[PDB]
Amino acid sequence: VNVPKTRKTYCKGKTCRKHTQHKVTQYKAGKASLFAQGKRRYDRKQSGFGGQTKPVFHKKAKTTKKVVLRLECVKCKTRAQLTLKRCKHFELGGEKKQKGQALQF
Amino acid sequence: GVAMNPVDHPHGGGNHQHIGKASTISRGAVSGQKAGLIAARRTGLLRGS
RNA sequence: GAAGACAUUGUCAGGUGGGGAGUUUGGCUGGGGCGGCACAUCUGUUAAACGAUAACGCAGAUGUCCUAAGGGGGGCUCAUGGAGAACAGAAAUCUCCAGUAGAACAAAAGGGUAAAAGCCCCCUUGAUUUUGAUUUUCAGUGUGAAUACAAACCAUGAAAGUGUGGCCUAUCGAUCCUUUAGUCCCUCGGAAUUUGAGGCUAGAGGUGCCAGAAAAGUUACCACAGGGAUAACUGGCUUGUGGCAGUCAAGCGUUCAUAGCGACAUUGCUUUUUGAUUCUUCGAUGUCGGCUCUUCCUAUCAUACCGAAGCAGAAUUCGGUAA
RNA sequence: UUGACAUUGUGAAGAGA
RNA sequence: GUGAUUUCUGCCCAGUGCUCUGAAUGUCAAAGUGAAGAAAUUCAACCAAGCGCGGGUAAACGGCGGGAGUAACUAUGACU
RNA sequence: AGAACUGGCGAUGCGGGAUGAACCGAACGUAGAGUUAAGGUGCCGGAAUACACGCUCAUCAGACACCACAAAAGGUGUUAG
RNA sequence: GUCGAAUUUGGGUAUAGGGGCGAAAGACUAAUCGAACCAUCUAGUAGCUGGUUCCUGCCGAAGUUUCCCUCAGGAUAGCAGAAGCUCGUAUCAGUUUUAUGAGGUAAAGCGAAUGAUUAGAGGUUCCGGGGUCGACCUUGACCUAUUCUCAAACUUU
RNA sequence: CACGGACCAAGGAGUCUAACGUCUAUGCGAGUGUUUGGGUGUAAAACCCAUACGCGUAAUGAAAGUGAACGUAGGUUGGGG
Ligand SMILES: NC[C@@H]1O[C@H](O[C@H]2[C@@H](O)[C@H](O[C@@H]3[C@@H](O)[C@H](N)C[C@H](N)[C@H]3O[C@H]3O[C@H](CO)[C@@H](O)[C@H](O)[C@H]3N)O[C@@H]2CO)[C@H](N)[C@@H](O)[C@@H]1O
Ligand SMILES: NC[C@@H]1O[C@H](O[C@H]2[C@@H](O)[C@H](O[C@@H]3[C@@H](O)[C@H](N)C[C@H](N)[C@H]3O[C@H]3O[C@H](CO)[C@@H](O)[C@H](O)[C@H]3N)O[C@@H]2CO)[C@H](N)[C@@H](O)[C@@H]1O
Ligand SMILES: NC[C@@H]1O[C@H](O[C@H]2[C@@H](O)[C@H](O[C@@H]3[C@@H](O)[C@H](N)C[C@H](N)[C@H]3O[C@H]3O[C@H](CO)[C@@H](O)[C@H](O)[C@H]3N)O[C@@H]2CO)[C@H](N)[C@@H](O)[C@@H]1O
Ligand SMILES: NC[C@@H]1O[C@H](O[C@H]2[C@@H](O)[C@H](O[C@@H]3[C@@H](O)[C@H](N)C[C@H](N)[C@H]3O[C@H]3O[C@H](CO)[C@@H](O)[C@H](O)[C@H]3N)O[C@@H]2CO)[C@H](N)[C@@H](O)[C@@H]1O
Ligand SMILES: [Mg+2]
Ligand SMILES: [Mg+2]
Ligand SMILES: [Mg+2]
Ligand SMILES: [Mg+2]
Ligand SMILES: [Mg+2]
Ligand SMILES: [Mg+2]
Ligand SMILES: [Mg+2]
Ligand SMILES: [Mg+2]
Ligand SMILES: [Mg+2]
Ligand SMILES: [Mg+2]
Ligand SMILES: [Mg+2]
Ligand SMILES: [Mg+2]
Ligand SMILES: [Mg+2]
Ligand SMILES: [Mg+2]
Ligand SMILES: [Mg+2]
Ligand SMILES: [Mg+2]
Ligand SMILES: [Mg+2]
Ligand SMILES: [Mg+2]
Ligand SMILES: [Mg+2]
Ligand SMILES: [Mg+2]
Ligand SMILES: [Mg+2]
Ligand SMILES: [Mg+2]
Ligand SMILES: [Mg+2]
Ligand SMILES: [Mg+2]
Ligand SMILES: [Mg+2]
Ligand SMILES: [Mg+2]
Ligand SMILES: [Mg+2]
Ligand SMILES: [Mg+2]
Ligand SMILES: [Mg+2]
Ligand SMILES: [Mg+2]
Ligand SMILES: [Mg+2]
Ligand SMILES: [Mg+2]
Ligand SMILES: [Mg+2]
Ligand SMILES: [Mg+2]
Ligand SMILES: [Mg+2]
Ligand SMILES: [Mg+2]
Ligand SMILES: [Mg+2]
Ligand SMILES: [Mg+2]
Ligand SMILES: [Mg+2]
Ligand SMILES: [Mg+2]
Ligand SMILES: [Mg+2]
Ligand SMILES: [Mg+2]
Ligand SMILES: [Mg+2]
Ligand SMILES: [Mg+2]
Ligand SMILES: [Mg+2]
Ligand SMILES: [Mg+2]
Ligand SMILES: [Mg+2]
Ligand SMILES: [Mg+2]
Ligand SMILES: [Mg+2]
Ligand SMILES: [Mg+2]
Ligand SMILES: [Mg+2]
Ligand SMILES: [Mg+2]
Ligand SMILES: [Mg+2]
Ligand SMILES: [Mg+2]
Ligand SMILES: [Mg+2]
Ligand SMILES: [Mg+2]
Ligand SMILES: [Mg+2]
Ligand SMILES: [Mg+2]
Ligand SMILES: [Mg+2]
Ligand SMILES: [Mg+2]
Ligand SMILES: [Mg+2]
Ligand SMILES: [Mg+2]
Ligand SMILES: [Mg+2]
Ligand SMILES: [Mg+2]
Ligand SMILES: [Mg+2]
Ligand SMILES: [Mg+2]
Ligand SMILES: [Mg+2]
Ligand SMILES: [Mg+2]
Ligand SMILES: [Mg+2]
Ligand SMILES: [Mg+2]
Ligand SMILES: [Mg+2]
Ligand SMILES: [Mg+2]
Ligand SMILES: [Mg+2]
Ligand SMILES: [Mg+2]
Ligand SMILES: [Mg+2]
Ligand SMILES: [Mg+2]
Ligand SMILES: [Mg+2]
Ligand SMILES: [Mg+2]
Ligand SMILES: [Mg+2]
Ligand SMILES: [Mg+2]
Ligand SMILES: [Mg+2]
Ligand SMILES: [Mg+2]
Ligand SMILES: [Mg+2]
Ligand SMILES: [Mg+2]
Ligand SMILES: [Mg+2]
Ligand SMILES: [Mg+2]
Ligand SMILES: [Mg+2]
Ligand SMILES: [Mg+2]
Ligand SMILES: [Mg+2]
Ligand SMILES: [Mg+2]
Ligand SMILES: [Mg+2]
Ligand SMILES: [Mg+2]
Ligand SMILES: [Mg+2]
Ligand SMILES: [Mg+2]
Ligand SMILES: [Mg+2]
Ligand SMILES: [Mg+2]
Ligand SMILES: [Mg+2]
Ligand SMILES: [Mg+2]
Ligand SMILES: [Mg+2]
Ligand SMILES: [Mg+2]
Ligand SMILES: [Mg+2]
Ligand SMILES: [Mg+2]
Ligand SMILES: [Mg+2]
Ligand SMILES: [Mg+2]
Ligand SMILES: [Mg+2]
Ligand SMILES: [Mg+2]
Ligand SMILES: [Mg+2]
Ligand SMILES: [Mg+2]
Ligand SMILES: [Mg+2]
Ligand SMILES: [Mg+2]
Ligand SMILES: [Mg+2]
Ligand SMILES: [Mg+2]
Ligand SMILES: [Mg+2]
Ligand SMILES: [Mg+2]
Ligand SMILES: [Mg+2]
Ligand SMILES: [Mg+2]
Ligand SMILES: [Mg+2]
Ligand SMILES: [Mg+2]
Ligand SMILES: [Mg+2]
Ligand SMILES: [Mg+2]
Ligand SMILES: [Mg+2]
Ligand SMILES: [Mg+2]
Ligand SMILES: [Mg+2]
Ligand SMILES: [Mg+2]
Ligand SMILES: [Mg+2]
Ligand SMILES: [Mg+2]
Ligand SMILES: [Mg+2]
Ligand SMILES: [Mg+2]
Ligand SMILES: [Mg+2]
Ligand SMILES: [Mg+2]
Ligand SMILES: [Mg+2]
Ligand SMILES: [Mg+2]
Ligand SMILES: [Mg+2]
Ligand SMILES: [Mg+2]
Ligand SMILES: [Mg+2]
Ligand SMILES: [Mg+2]
Ligand SMILES: [Mg+2]
Ligand SMILES: [Mg+2]
Ligand SMILES: [Mg+2]
Ligand SMILES: [Mg+2]
Ligand SMILES: [Mg+2]
Ligand SMILES: [Mg+2]
Ligand SMILES: [Mg+2]
Ligand SMILES: [Mg+2]
Ligand SMILES: [Mg+2]
Ligand SMILES: [Mg+2]
Ligand SMILES: [Mg+2]
Ligand SMILES: [Mg+2]
Ligand SMILES: [Mg+2]
Ligand SMILES: [Mg+2]
Ligand SMILES: [Mg+2]
Ligand SMILES: [Mg+2]
Ligand SMILES: [Mg+2]
Ligand SMILES: [Mg+2]
Ligand SMILES: [Mg+2]
Ligand SMILES: [Mg+2]
Ligand SMILES: [Mg+2]
Ligand SMILES: [Mg+2]
Ligand SMILES: [Zn+2]
């Protein structure tokens, strides 16, 4: 899929509930800090003797991942998350196609 | 060792008589793995006077 | 004498470490294995005119793709064919007439659509917010997908309207964890402010064995619990295969269908072939061949008596009663 | 096996961004 | 490892190992230093062996091909 | 080997099919008498070697569902058409 | 087979169980060895075999659904028993009748669509291509009305 | 032509426990439970009893919290007596 870099859609901002303009970015997850409780519970488990403790995934069948679009309000600044379907290729601000064009070169 | 059973020697793999893995063992090798040519720098017939 | 704050001894840290320790090494399956996916699904048919419905039944398909291939309005009408125009020819671009869809709608298939659902152009982001209900599957759980509403806020058009993704039937994902957005909210429990952390709601990162373990081999040195739910002899059904024999008589036999034969077809028998199957036996029916010995079968190699001959004789060949 | 820390005291030169 | 004597022991170091006073900054812990912080911490640099690179090594484990051309009948191919 | 509908067997004896899971008949407390089903009535064996019209003579005749097989093709045997 | 040496052998002594010892057979280590013997953890676990003790009376099944590292096992719904409770013909019903729907199988159809399929006859190409001649005949391609036979994944009916 | 059973006697297998579900009987009832303990005794009995505690009499949120009468504790339709 190709998506635009901007879209006008409803905002849940308590200041403005109405269709606003949105800066459309793409989601990427954070660095996952060491001090989240699970990670310091895991590192506890992982210590001493007895080798690996929690499992290790192997069997992955997925080619792709779902594309989550963050929408940042231009004015009220509040961000909302939207998710796409699955796709192998996704570009935001891609070049719009054109009909009737000569197959090039 | 190549004539023994696998229990008795690393060489002891049977069904033909062959060592089956490099006969040149490392220096950092562990007691029980060291058999054959041990630190061997090179191997084979030399003829070096 | 040598040696010297090195080394050694100590504790963490990185590397090496089948020498040694654990453990593991799918399922279905006309036995297992190999293949395959009938394991999660979709179209058509099998399916026996509601619904359901099986086999490793038949023909196929899915882990995608699309800022428009989504949303709305408008104009237009598509396959294809006939007759017509400089170079222009089978094939270029232009015209008229015909044209019920014979085209197109991502893809599998089926359905659906003609002042459209098709082609083309114009504007947009209903592929949005909120949170319940309903259908399929169903246990009437989950999940996926879908339908009709409500409450907002938008698009489109003169408008009535229609739009909560792709015309419909497939195109997918728990807990634990992490992560991002939301409410500016609660909690760190002697009391506070900041940093940090723990919550609530909603997404994402994945489990395709698709209701979602973290997993290589070998054993002829082997073991146990079981199994005739199950393979490897016999026996049983079946007889494709193998073996044996009919019928029709085109043809062969110089002549001449049938003395002796016999194509195309077609009806059979047999169980000394091989398969197919898996009923019996896995708390055990001694597994090849031979030797030895008996007896039975007849689809007769010989021998007794015959009929037929393309039987002069001789030899041979076909046949009958004959085991 | 390698690094560190500790056993670990006393001195001298001459070099590193 | 091979297995008296005799005779011979070819080619191959790309792989798997073994081995090397062989170029490197490429990667690379803990202690250590630097930056930011109210600190907890975060962020960097620097850095051991090892890996990575390079050399040797087959009486190390092991390997020694698929294709085609090519001499006057054919055939084969000393030849490429 | 595998589905559909119902009926059964399994879990169920009884009468019949000689024999028999599943067929036909019928389902079952203890008994008497009557009557029957399916199946039978020469003899084994309870019940007419009953009545009636034909057909059939086989040097393996035939004889009763499931059921314990036979086909094409022939017959101047005999029978009717 | 060997029999003057890698000979045979007494006794003393040494090596102990993931250990020993082995001129190598997984051999031997007290009739025990691809891990000894003894006791304990131990009544180890068993979706797997086997057994499971009196009588009568009444009722009476299932091998199916869904989920499961599920396929010799469970969960789940169904079938079944028990206990009853609220009521007293309220309501029903493995059935018909009448009214009113829905369906695309059997059959049927192919001089109806589609797809397949035998045979001639008529008519333009005056040919798609070559001949006969300094335009007539074959070949095909189409077209018109007919003809024989078909369909689980064709179809008006 | 599947397994156990040559024979006889004796022995020989759904138990107890802790926490529970439905149902039932009983006591008391917006309450209930004497038996940890104490009193007492004809002494493991029986008899008796303070303070507590447990569960119930309030729910709901993750949590800070908040916390059940508009109405004869409601309206319509059924309902035994
Ligand atoms: N040998 C010498 C004489 O020749 C004789 O002659 C006989 C042979 O030549 C020939 O006999 C053949 C024989 O050759 C061959 N190997 C076997 C075949 N079945 C016999 O066939 C003959 O004999 C048999 C049996 O008797 C008959 O049934 C048959 O009709 C006949 N043609 O046919 C003759 C009999 O018909 C016999 N062999 C023998 O007894 C006699 O003494
Ligand atoms: N004889 C008339 C024909 O048969 C029917 O007419 C009537 C009956 O024959 C038919 O009976 C059917 C029976 O066939 C079959 N069991 C299906 C269905 N359950 C029954 O019908 C009935 O079922 C039960 C009562 O039994 C009720 O709950 C249901 O509402 C009723 N329709 O129910 C029909 C209505 O009462 C069909 N409707 C139709 O073909 C036509 O009218
Ligand atoms: N529909 C009324 C009924 O029609 C019946 O008649 C049926 C047939 O006789 C009639 O068939 C006619 C045929 O008569 C006439 N000679 C030729 C015509 N093409 C056919 O027509 C029919 O068959 C063709 C396929 O063959 C279909 O394509 C067509 O749709 C169909 N109507 O089609 C009729 C049904 O549509 C009877 N006459 C009678 O029961 C009553 O009138
Ligand atoms: N035999 C003549 C030749 O054969 C074919 O055509 C034959 C047929 O295909 C054609 O048959 C008819 C036709 O006459 C009529 N006018 C139209 C109809 N649709 C055709 O139908 C044909 O095809 C359909 C499937 O599409 C079949 O269902 C049908 O049985 C068949 N006859 O007509 C021809 C004679 O029956 C070739 N198409 C063509 O070269 C030429 O006509
Ligand atoms: Mg407004
Ligand atoms: Mg610790
Ligand atoms: Mg550690
Ligand atoms: Mg959302
Ligand atoms: Mg969606
Ligand atoms: Mg050996
Ligand atoms: Mg070994
Ligand atoms: Mg070996
Ligand atoms: Mg060997
Ligand atoms: Mg061997
Ligand atoms: Mg050898
Ligand atoms: Mg060797
Ligand atoms: Mg090795
Ligand atoms: Mg120094
Ligand atoms: Mg190791
Ligand atoms: Mg191991
Ligand atoms: Mg299996
Ligand atoms: Mg295997
Ligand atoms: Mg396989
Ligand atoms: Mg499922
Ligand atoms: Mg689906
Ligand atoms: Mg159907
Ligand atoms: Mg149906
Ligand atoms: Mg329009
Ligand atoms: Mg047309
Ligand atoms: Mg058409
Ligand atoms: Mg569209
Ligand atoms: Mg389509
Ligand atoms: Mg269509
Ligand atoms: Mg129309
Ligand atoms: Mg309006
Ligand atoms: Mg709306
Ligand atoms: Mg959608
Ligand atoms: Mg998810
Ligand atoms: Mg979290
Ligand atoms: Mg935030
Ligand atoms: Mg506080
Ligand atoms: Mg505190
Ligand atoms: Mg804070
Ligand atoms: Mg995850
Ligand atoms: Mg998982
Ligand atoms: Mg699974
Ligand atoms: Mg797989
Ligand atoms: Mg599953
Ligand atoms: Mg193993
Ligand atoms: Mg086998
Ligand atoms: Mg046969
Ligand atoms: Mg047979
Ligand atoms: Mg044959
Ligand atoms: Mg035979
Ligand atoms: Mg002739
Ligand atoms: Mg003649
Ligand atoms: Mg054969
Ligand atoms: Mg069997
Ligand atoms: Mg068998
Ligand atoms: Mg037996
Ligand atoms: Mg057996
Ligand atoms: Mg025996
Ligand atoms: Mg015997
Ligand atoms: Mg024996
Ligand atoms: Mg045999
Ligand atoms: Mg005979
Ligand atoms: Mg004869
Ligand atoms: Mg002979
Ligand atoms: Mg003649
Ligand atoms: Mg002769
Ligand atoms: Mg002769
Ligand atoms: Mg013969
Ligand atoms: Mg005899
Ligand atoms: Mg050290
Ligand atoms: Mg140092
Ligand atoms: Mg020091
Ligand atoms: Mg060697
Ligand atoms: Mg040797
Ligand atoms: Mg060599
Ligand atoms: Mg090499
Ligand atoms: Mg090398
Ligand atoms: Mg090298
Ligand atoms: Mg560091
Ligand atoms: Mg230092
Ligand atoms: Mg070094
Ligand atoms: Mg070089
Ligand atoms: Mg190699
Ligand atoms: Mg080769
Ligand atoms: Mg070569
Ligand atoms: Mg060749
Ligand atoms: Mg060659
Ligand atoms: Mg050649
Ligand atoms: Mg050449
Ligand atoms: Mg040549
Ligand atoms: Mg040549
Ligand atoms: Mg030549
Ligand atoms: Mg050559
Ligand atoms: Mg050659
Ligand atoms: Mg060369
Ligand atoms: Mg069957
Ligand atoms: Mg049916
Ligand atoms: Mg029946
Ligand atoms: Mg029964
Ligand atoms: Mg019965
Ligand atoms: Mg009987
Ligand atoms: Mg019988
Ligand atoms: Mg009987
Ligand atoms: Mg009947
Ligand atoms: Mg009598
Ligand atoms: Mg009768
Ligand atoms: Mg008979
Ligand atoms: Mg028989
Ligand atoms: Mg007969
Ligand atoms: Mg006959
Ligand atoms: Mg006759
Ligand atoms: Mg006659
Ligand atoms: Mg006559
Ligand atoms: Mg000897
Ligand atoms: Mg001697
Ligand atoms: Mg000795
Ligand atoms: Mg021990
Ligand atoms: Mg072990
Ligand atoms: Mg030791
Ligand atoms: Mg010895
Ligand atoms: Mg061995
Ligand atoms: Mg012993
Ligand atoms: Mg022993
Ligand atoms: Mg032994
Ligand atoms: Mg063992
Ligand atoms: Mg021992
Ligand atoms: Mg002992
Ligand atoms: Mg026990
Ligand atoms: Mg225990
Ligand atoms: Mg257990
Ligand atoms: Mg099992
Ligand atoms: Mg699983
Ligand atoms: Mg069993
Ligand atoms: Mg149950
Ligand atoms: Mg009940
Ligand atoms: Mg009707
Ligand atoms: Mg049809
Ligand atoms: Mg149908
Ligand atoms: Mg039909
Ligand atoms: Mg019809
Ligand atoms: Mg059509
Ligand atoms: Mg069509
Ligand atoms: Mg013509
Ligand atoms: Mg009609
Ligand atoms: Mg038997
Ligand atoms: Mg048994
Ligand atoms: Mg027995
Ligand atoms: Mg026995
Ligand atoms: Mg006994
Ligand atoms: Mg016995
Ligand atoms: Mg006895
Ligand atoms: Mg209780
Ligand atoms: Mg006392
Ligand atoms: Mg109280
Ligand atoms: Mg309030
Ligand atoms: Mg008020
Ligand atoms: Mg009321
Ligand atoms: Mg009332
Ligand atoms: Zn806003």
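We number chain A the same way Swiss-Prot does; the residues here are 2-106, in that order.
For all residues, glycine too, the Cβ spot is worked out from N, Cα and C.
For the natural variant A:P56 to Q, Swiss-Prot gives this note: Confers resistance to cycloheximide, an inhibitor of polypeptide elongation. The structure shown keeps the original residue. Under a cutoff of 8 A between CB atoms, and with a sequence separation of 6+ in the same chain, A:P56 (variant position) has no neighbours. In the three-state DSSP scheme, A:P56 (variant position) falls into the coil class.
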